[PDB]
Structures are given as structure tokens and as C-alpha cells.
Amino acid sequence: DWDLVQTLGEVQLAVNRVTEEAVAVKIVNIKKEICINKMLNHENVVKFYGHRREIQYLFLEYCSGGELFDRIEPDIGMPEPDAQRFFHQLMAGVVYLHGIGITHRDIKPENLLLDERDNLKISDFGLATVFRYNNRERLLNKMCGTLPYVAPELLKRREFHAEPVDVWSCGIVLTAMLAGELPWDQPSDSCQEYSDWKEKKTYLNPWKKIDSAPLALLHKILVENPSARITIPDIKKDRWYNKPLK
Ligand SMILES: C[C@H](CN(C)C)Oc1nc(Nc2cc3cccc(Cl)c3cn2)cnc1C#N
């Protein structure tokens, strides 16, 4: 038996009556979240233990470290070495997902959990979907995600590639980690902060608070044209991405 100890997000912390093991139980599209979870097995992805239908119950990893969101100090961010480490682990998780043809679609600090060792884990696959199957890519056309984190093509195009969208959102997460703020309400031309970035006014916040090395990476990630946007394999060759830090 598991005792429901407290509400995490519904989602509640459950604790094993015998072993005292802790798990997160999700109490409830749900069919796809379960299916997708069944496919997942990676150290930077929230573990899926199983499910039960009574109201549906999902048994997920308890990440006692909390949400990445709470490691970001407003207007400050966090130490660059910690940001880099979290970004490495995020890429590892995203790489894995894309490798098996899954796109998360809602990457943001609220959905990035930390275990007891502060290892990052991608959470919440309620919006995730298959973008590659039998080695054939399917373009996406449904709008979803979270405005400050979504790529501009999603607002501007009828169809778009899945992967560059996840890459973009990772770029926004990195920005948040290094500056403790989001660069814009949304990646649209009616958005002054977004226009300023497109005009490379990096003497303005949040870019001003970001060292030139990571900023160079951001210049490559937050590129409006998804076809010109840096890919993960190339992120792996980026100077800052490879810089020894602490
Ligand atoms: C509760 C989050 C809300 N999302 C928006 C991230 O959704 C999930 N949380 C999980 N674990 C978890 C969440 C915690 C939340 C707060 C604090 C602590 Cl210690 C937590 C420890 N572990 C696992 N899967 C999902 C899913 N889906």
C-alpha cells in the first residue's frame, strides 16, 4: 500500500507503507500520455512505473529536488556552471526523446524536475507526440506549449518540424537560467523585446546579464527560421557547451 502524503501539483506524493519508497501518483489524451511513458527509459526523463484504472492513476518518479523553476532567482538566474550542467542534462533528455521520435512540446522550468542529486528530469508528457515513425517524419500543425517558450514558426506557419521547436524552448530555458527572466511574452514581431533581439540589441536585458560565450549559443538557438536554427548535434559542438566550468 501507498499512503498519499501530500499534494505535489492532480499529482500527489505517495509513500510505500512497508519500504517507505516515494513515488508521484497522477490522478486523472491520458491514454497517449501512458502509451508515451511506456516507451520512455532514460536517466533524464521522469521514470514511469505503471498505471491503474479505477479515475486513472499514473505512477511516476518522485523527484525530491523539486522544480528547476525554483532554482532560478528572479532577475539573477543561477551560477553559470549550474546552468550549464542542467542544460547538458536537458539536452541529454531531449536528444533521447528525439532519438525515439518523441517530441515533448512544452519544455519549460516548471516541467523540469530535480532528483535528490539535482539530476534534471523531463516531466509531463501530456502534450508529447510521435513526430517520427517507421523512419518517416510527420510535420506538426496543432498549436500547443507555453507562449514565452514557443518557437515563432508555431505562431506563423500552418505546419512545422517538431525538433526545432523543442530546441527553441531549450534556448528560452537557458536564457531564464542565466538571467532570471524571460526575454519576451511571445516570439512575435508585435513584441518589442522580440524585435530588439532580432535587431541584436544585446546591450539590453536579459542578454546584457549573459556572458558572451553562452550568449553566442543563444544567438544560434533563438533563430527565427527553424531551418537555419542550430540542431542538437551542433549544439554539442558549441564552445560554451564544451567549456569546463565552476
Ligand atoms: C507535479 C509535477 C508538476 N509538473 C508541472 C512538473 O508533475 C509531475 N511531478 C512528478 N514528480 C514530482 C513533482 C514534484 C513537484 C513539486 C515538488 C516535488 Cl518534491 C515534486 C517531486 N516529484 C512526476 N511527474 C509529474 C508529471 N506529469
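We number chain A the way Swiss-Prot does; in order, the residues shown are 8-16, 22-40, 51-76, 79-270.
Cβ coordinates are placed from backbone N, Cα and C, and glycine is handled just like the others.
Annotated features in Swiss-Prot:
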- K38 to R: Abolishes kinase activity (MUTAGEN)
- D130 to A: Abolishes kinase activity (MUTAGEN)
- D130: active site, proton acceptor (ACT_SITE)
- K132 to R: Strong reduction of chromatin-associated CHK1 ubiquitination (MUTAGEN)
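Projection of Swiss-Prot feature records onto the structure.
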{"residue": "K38", "record": "mutagenesis position", "CB count, 10 Å": "22"}
{"residue": "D130", "record": "mutagenesis position", "CB count, 10 Å": "21"}
{"residue": "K132", "record": "mutagenesis position", "CB count, 10 Å": "22"}
Next item on the list: Across the 5 residues missing from the deposited entry, can you see how many angstrom lie between the CA of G16 and the CA of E22, as a whole number?
Entry: 6
Next item on the list: Determine the straight-line distance, in Å, between the Cα atoms of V40 and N51, where 10 intervening residues lack coordinates; round to a whole number.
Entry: 11
Check: Between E76 and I79 there are 2 residues with no coordinates; how far apart are their CA atoms in Å?
Finding: 5
Checklist line | Spatial separation of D130 (mutagenesis position) from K38 (mutagenesis position) - C-alpha basis, Å | finding: 18
